[PDB]
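Engineer: This is the structure I want to talk about, given as structure tokens.
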Amino acid sequence: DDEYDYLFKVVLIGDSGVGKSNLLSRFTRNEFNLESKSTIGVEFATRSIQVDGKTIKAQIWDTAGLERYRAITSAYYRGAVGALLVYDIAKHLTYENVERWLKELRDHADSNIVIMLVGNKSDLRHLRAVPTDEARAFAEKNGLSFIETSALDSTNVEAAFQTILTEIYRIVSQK
Amino acid sequence: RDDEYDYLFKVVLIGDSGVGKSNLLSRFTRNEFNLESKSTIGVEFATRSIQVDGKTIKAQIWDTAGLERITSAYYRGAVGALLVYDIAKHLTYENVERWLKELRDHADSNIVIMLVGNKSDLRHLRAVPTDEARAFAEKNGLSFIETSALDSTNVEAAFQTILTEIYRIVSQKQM
Amino acid sequence: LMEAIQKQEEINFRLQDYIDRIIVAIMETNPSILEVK
Amino acid sequence: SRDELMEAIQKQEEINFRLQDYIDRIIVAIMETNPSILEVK
Amino acid sequence: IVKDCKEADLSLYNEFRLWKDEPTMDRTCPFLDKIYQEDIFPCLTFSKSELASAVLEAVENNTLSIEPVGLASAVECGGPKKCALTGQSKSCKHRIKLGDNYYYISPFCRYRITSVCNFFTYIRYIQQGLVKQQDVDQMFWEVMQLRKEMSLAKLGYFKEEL
Amino acid sequence: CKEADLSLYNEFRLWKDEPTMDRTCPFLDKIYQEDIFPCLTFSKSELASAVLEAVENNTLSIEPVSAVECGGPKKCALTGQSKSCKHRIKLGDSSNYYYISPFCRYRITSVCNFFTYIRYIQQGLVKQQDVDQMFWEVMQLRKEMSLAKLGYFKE
Ligand SMILES: Nc1nc2c(ncn2[C@@H]2O[C@H](COP(=O)(O)OP(=O)(O)NP(=O)(O)O)[C@@H](O)[C@H]2O)c(=O)[nH]1
Ligand SMILES: Nc1nc2c(ncn2[C@@H]2O[C@H](COP(=O)(O)OP(=O)(O)NP(=O)(O)O)[C@@H](O)[C@H]2O)c(=O)[nH]1
Ligand SMILES: [Mg+2]
Ligand SMILES: [Mg+2]
């Protein structure tokens, strides 16, 4: 049926071109686009999942990766209980900026917002600029879940959302 | 002092780009004219209430870019249309025939159509003798008027007329 | 230099196709958004 | 081709600029009231 | 090859930008006197000298109006083959009105007169301006275009719509 | 300037129409013989032939940065040279980092780049590029390998 027990808003954030839009398309409608252009405006798509017997409806919001600033970040982060902070394994700069995004979250979004670091375009193995060890390490010390995904070959895209959603579930469950 | 209304009429502005639709709108709603005004992006509407036969009529005047090629949504629910041409550009008048086709295709029948009639303030530049149009108006079942958003002439009258004619047609079907 | 005008005209194509789609939806649900006054 | 190279990108980048500012403003409004609009589906 | 460029005559610009800051329709100011002698008067020089200066009065008052005439009695007023201002016989597709009687006019005459009317219209837009988003520089170059047009009509170079 | 060798152009245009990763098709054979094999030829051949397999299979990966063959920052594993190695290669599931010279890195990524573009076409996945554009990308990809083949590389 269409009923759900929880509705979680999760936002995708990160440098332009790291693949946010395709993580969205892969998870919500299992589609990938190699040629996709930059995202205009703001969107979200939904998918429901089973977590601990209860039905969880995920509301995945996506927006233009070009930020540090304009005009609508306040609304975008509002009500977000989860955030997928995404970088390009093959472009080191996008990892470099990960700290700036954590700042972005620490300013305009609620605390207690579950943050997961991804971890994306793992399918390019000869181009890797960000050794997994360093990323996993950065994540743990900064209180983040961590995973590596490929929207292109589908690896961990599923696991990635399943993870952030069940961890958001538990925090909402305890209280 | 009322703020409430007896009738709500939606009127659309159509015609070649640059005939002065947006200024007809601004002149009617906030009595403002802009000589340097740029092309209209997206879709807008502004509202004004007027008194007709003791009853308050709330007019919803919609405006958009005259160059067209979202039309269905635009004409929907429209009970009136201001088909606008530039007195000084014969070409925008030639295209009045083309606009009626779009009108009698995507909009409800019974829709009141008024032919305007604009930039009457340029006297030395007139390309469309009043009669040639006024005749075209009567033979195709259109009201007709000539206005200048620039000097304010007949702009008020144009709206007052098409609105009361819409009132008259809807009151009488009610009888 | 002449390749710049081909791509920024392609941006208008993309920006405008966006505005249209969004406008259609806005009218299909809550057109109050599109009021000026 | 001459000086006409900088006049085509000058007016067309300024158009894109206004187009984008419009898209931001309505999106804000859309989010401020009925954000259901921005769903893909 | 040779390219078309533009640079302001400092004399005309300073004369103008001075006028712009305190606009007047007065015929005798520095700005308009030059423009009247060099552009307006020569444009309105015609065979029928009584009627010609009469049109000038209509133009200054914006009471002049021009309609086309898709194809009474007098030597005046002209007809489809004969112009009222110059006695020449040519097909006149336009008709002039000085105030609420029609005088027939040749296409050459029309260009000269409208060219002047456009100048007055922009000059008036500026007094009651009404000119907001245009910097003074652009306004200046608008006035030059208006002058270029009159200067061309002055010499017999005109435009026809067909 | 540049002008398409019709011979190659026709060969590709046909291959794009019925893509195969088969090493033996006319399209790929030519490139293997002329570009790929020579590019993946190294002094220490055991590791070399393993690399070739990893590239074809996409199990090879290259990262920036107590085993003997692995080489080290001062010594390349593939070619016996002593040069500062800023990158390390890892073959599939193997978990061993072999240090690779900047010269080697160029040769391998050049080949890995050719294969990953070809794969995109075979499962294409390339919808917005004209056939002509796609062709000249392959030429570009081949040009790189042809230079790496001969010791002309970029750092
Ligand atoms: N190899 C590979 N390419 C990917 C992957 N995900 C996305 N890409 C590619 O890299 C680009 C990423 O596009 P996109 O998903 O739109 O990124 P984005 O985060 O939406 N950018 P923006 O914020 O500006 O819209 C696209 O060309 C896409 O084909 C991935 O997992 N692997
Ligand atoms: N002389 C004169 N100019 C006018 C009049 N009305 C509008 N204009 C001018 O005509 C130009 C176009 O006006 P505008 O209202 O923007 O036209 P539009 O119909 O909105 N164009 P679009 O359909 O693309 O939005 C502007 O320069 C405006 O000032 C008028 O009555 N007289
Ligand atoms: Mg995106
Ligand atoms: Mg408009």
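The residues of chain A that appear here are 5-179 by Swiss-Prot count, in order.
If you're wondering, the header gives X-ray crystallography, 4.2 Å.
Backbone N, Cα and C atoms are what each Cβ position is placed from, and that goes for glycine too.
Here Swiss-Prot flags A:20-26, A:37-38, A:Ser40, A:42-43, A:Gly69, A:124-125, A:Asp127, A:155-156 as GTP binding site. Among the features that Swiss-Prot reports, Mg(2+) binding site is placed at A:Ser25, A:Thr43, A:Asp66. Quoted from Swiss-Prot, the note on the mutagenesis of A:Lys13 to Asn is: Abolishes SH3BP5-mediated guanine nucleotide exchange. The mutagenesis experiment A:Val22 to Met is recorded by Swiss-Prot, whose note states: Impairs protein folding. Among the mutagenesis experiments that Swiss-Prot reports, A:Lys24 to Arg is described with the note: Impairs protein folding and decreases affinity for guanine nucleotides. Annotation of the published mutagenesis A:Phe36 to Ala in Swiss-Prot: Nearly abolishes SH3BP5-mediated guanine nucleotide exchange; the original residue is retained in the structure shown. Quoted from Swiss-Prot, the note attached to the mutagenesis of A:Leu38 to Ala states: Decreases SH3BP5-mediated guanine nucleotide exchange. While the structure shown retains the original residue, Swiss-Prot records the mutagenesis experiment A:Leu38 to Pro with this note: Nearly abolishes SH3BP5-mediated guanine nucleotide exchange. According to Swiss-Prot, the mutagenesis experiment A:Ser40 to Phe carries the annotation: Nearly abolishes SH3BP5-mediated guanine nucleotide exchange. One mutagenesis experiment catalogued in Swiss-Prot, A:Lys41 to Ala, is accompanied by this note: Mildly decreases SH3BP5-mediated guanine nucleotide exchange. A:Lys41 to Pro appears in Swiss-Prot as a published mutagenesis result, with the remark: Abolishes SH3BP5-mediated guanine nucleotide exchange. The annotation that Swiss-Prot gives for the mutagenesis experiment A:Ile44 to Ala reads: Abolishes SH3BP5-mediated guanine nucleotide exchange. Here Swiss-Prot notes a mutagenesis experiment, A:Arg82 to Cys, with the remark: Decreases SH3BP5-mediated guanine nucleotide exchange. A mutagenesis experiment is reported in Swiss-Prot for this position, A:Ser154 to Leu, and the note states: Impairs protein folding.
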Engineer: Using CB under 6 Å from any atom of ligand 3, narrow the recorded positions A:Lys13, A:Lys41, A:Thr43, A:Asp66 to the ones that qualify.
Structural biologist: A:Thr43, A:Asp66
Engineer: Measuring Cβ to any atom of ligand 1 with a strict under-6 Å cutoff, which of the mutagenesis positions A:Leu38, A:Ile44, A:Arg82 qualify?
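Structural biologist: Result: A:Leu38.
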Engineer: So which of the recorded positions A:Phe36, A:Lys41, A:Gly69, A:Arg82 end up next to chain C, with Cβ to Cβ under 8 Å?
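Structural biologist: Checking chain C against the recorded positions, the residues within range (Cβ-Cβ under 8 Å) are A:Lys41.
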Engineer: Please report the distance from the Cα of A:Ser40 (mutagenesis position) to the Cα of A:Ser25 (Mg(2+) binding site), rounded to the nearest angstrom.
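Structural biologist: A:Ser25 (Mg(2+) binding site) has its Cα 8 Å from the Cα of A:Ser40 (mutagenesis position).
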Engineer: If you take the centroid of the Cβ atoms of A:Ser25, A:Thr43, A:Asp66, the listed Mg(2+) site, which other residues of that chain have their Cβ within 8 Å of it?
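Structural biologist: Result: A:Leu16, A:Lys24, A:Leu28, A:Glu47, A:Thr67, A:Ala68, A:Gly69.
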Engineer: Out of A:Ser20, A:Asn26, A:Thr43, A:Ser154, which of the recorded positions has the smallest number of neighbouring Cβ atoms within 10 Å?
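Structural biologist: Comparing Cβ neighbours within 10 Å for the recorded positions A:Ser20, A:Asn26, A:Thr43, A:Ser154, A:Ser20 has the fewest.
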Engineer: Since the record lists A:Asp66, A:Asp127 as binding-site residues, which of them has the fewest other Cβ atoms within 10 Å of its Cβ?
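Structural biologist: Each of the binding-site residues A:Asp66, A:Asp127 was scored; lowest Cβ tally within 10 Å is A:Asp127.
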Engineer: Give me the long-range Cβ neighbours of A:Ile44 (mutagenesis position): same chain, 6+ apart, Cβ under 8 Å, in sequence order.
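Structural biologist: Non-local contacts for A:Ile44 (mutagenesis position): A:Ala68.
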Engineer: Looking only at Cβ atoms, how many others are within 10 Å of the one on A:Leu38 (mutagenesis position)?
Structural biologist: 14
Engineer: Neighbour count first, Cβ atoms within 10 Å, every protein chain included; then name which of A:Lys24, A:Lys41 tops the list of mutagenesis positions.
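Structural biologist: Comparing the mutagenesis positions A:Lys24, A:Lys41, the most crowded Cβ belongs to A:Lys24.
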Engineer: By a simple count, how many Cβ atoms lie within 10 Å of the Cβ of A:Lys13 (mutagenesis position), its own Cβ left out?
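Structural biologist: There are 21 of them.
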Engineer: Filter the recorded positions A:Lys13, A:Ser20, A:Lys24, A:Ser25, A:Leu38, A:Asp66 down to the ones with a Cβ under 8 Å from chain F's Cβ atoms, keeping sequence order.
Structural biologist: A:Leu38
